[PDB]
Amino acid sequence: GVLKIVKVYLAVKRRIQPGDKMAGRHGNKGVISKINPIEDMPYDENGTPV
Amino acid sequence: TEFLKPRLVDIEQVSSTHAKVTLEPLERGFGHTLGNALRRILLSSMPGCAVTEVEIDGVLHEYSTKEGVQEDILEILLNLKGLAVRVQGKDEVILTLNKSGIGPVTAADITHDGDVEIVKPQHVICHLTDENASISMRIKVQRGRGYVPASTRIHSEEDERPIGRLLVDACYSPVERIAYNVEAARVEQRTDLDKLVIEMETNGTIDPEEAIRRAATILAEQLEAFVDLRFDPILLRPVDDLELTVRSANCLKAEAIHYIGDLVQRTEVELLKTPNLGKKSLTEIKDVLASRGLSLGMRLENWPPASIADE
Amino acid sequence: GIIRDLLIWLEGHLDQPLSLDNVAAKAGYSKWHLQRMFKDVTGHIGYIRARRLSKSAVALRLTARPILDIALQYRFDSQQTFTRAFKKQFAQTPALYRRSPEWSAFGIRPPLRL
């Protein structure tokens, strides 16, 4: 019944969004909620923030 | 009042990538008032240059592979991100690269311009492994701020792009890590005053005084706003362009009348007595004068603009 | 002298302005006086019909639209009123005229370039 198959391939890129599951190696699940800028992250005495 | 203002002291550069800069003397409670307020501004909206697009031969898309390379193609994207260029007079430039032979291309290899100051010579781009290879890449450089990686540029603007251009994810911010510490400045009667030691660790492409001087241009713009803040269309056309019948209006422009304001300021009795008017053209003159609301010989104030041309 | 201006406006307006003699009376003068003012100039104006039949005849052969637009584009009354004018002038059916691969000057009235 078929004449021929045409089957194309598409690739994508995907980054951290709200609602993207996130966990360590101990069962500590997490919904990533909010993406904060670098200033309003808490920062140590020597500059490099959390 | 017993006010006081702080001033420039010094700039001590460790290198192009590290420096320190003081500021003194502030009064009580002022050191964190201006101190953190710059740390939130020198990271947020400090403008600088970055890499916007790359176009490159022999490859049609970033997820292919190129012959004669060690690292992959989007690793060249993830190495051309951390380049640092200081453009003096252009918010858009280009640079070309032509390279052959086995050997790692560094930033010295690219063909420069007279006004893009290069910061790092050896920020490693690629690795060549076969001698017959050749490279043509054209690195677009813009100057902006923030982390808009032109993914909104493709999403706010839908121009017809040519096939072959690769879009770079860019961070325009030159400032990386900035912190401060507040020690007591010594004025003999005012022991309460303090200093504002301000550090800075960035890449190149920045003079630090311009960073601090641009901050007060930002703040005092908002700090001003809390102190200071608390004619008929068919009358203005040619007589030929009034859109009338066969011969009623173009007969009027051989009287040199090429504006409708000049029409209403002629005597009707002697305009219809020239040997070119016809006696059924009378009603079209009576049309556009009565439909608009004008009288015979009534003086219009200024019928021409500063543009005055005939045919 | 004066009604020169009627000649090539009529080359341009056999179109959307339906111009009759009373609409041609908008050229300054009366219904009856424009006739003899056009007569001793030309010999032959209501020429207009020829232009309407000539001016419709640009649509048969040189544009691809069918026949029903043509009898109402260039200011004729109806599709029989067109072909009544067509058969009195060109002695053909326009379905026997355009479909024919040959075409020559038998009935098409020339425009007046006096």
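Chain B is numbered as in Swiss-Prot; shown residues: 6-235, 249-329, in order.
So how was this one determined? The header says electron microscopy, 4.0 Å.
Here the Cβ of each residue, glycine as well, is placed from N, Cα and C on the backbone.
Secondary structure at B:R45 (mutagenesis position), as computed by DSSP, is coil. Sequence-distant neighbours of B:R45 (mutagenesis position) (same chain, 6+ apart, CB under 8 A from its CB) do not exist here. Listed in Swiss-Prot as a mutagenesis experiment, B:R45 to C is described as follows: In rpoA112; temperature-sensitive, blocks RNA polymerase assembly.
Using a 10 Å radius centred on the Cβ of B:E165 (mutagenesis position) and all shown protein chains, the other Cβ atoms total 4. Among the mutagenesis results in Swiss-Prot, B:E165 to K has the note: 5-fold decrease in CRP-class II promoter-dependent transcription. The residue drawn here is the original one.
B:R191 (mutagenesis position) carries neither a helix nor a strand DSSP state and counts as coil. Under 8 Å, Cβ to Cβ, and six or more positions away along its own chain, B:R191 (mutagenesis position) finds B:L198. Quoted from Swiss-Prot, the note attached to the mutagenesis of B:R191 to C states: In rpoA101; temperature-sensitive.
Proximity to chain A (CB-CB distance below 8 Å) holds for B:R45 among the mutagenesis positions B:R45, B:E165, B:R191. Under DSSP, B:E165 (mutagenesis position) is assigned to coil, being neither helix nor strand in the three-state scheme.
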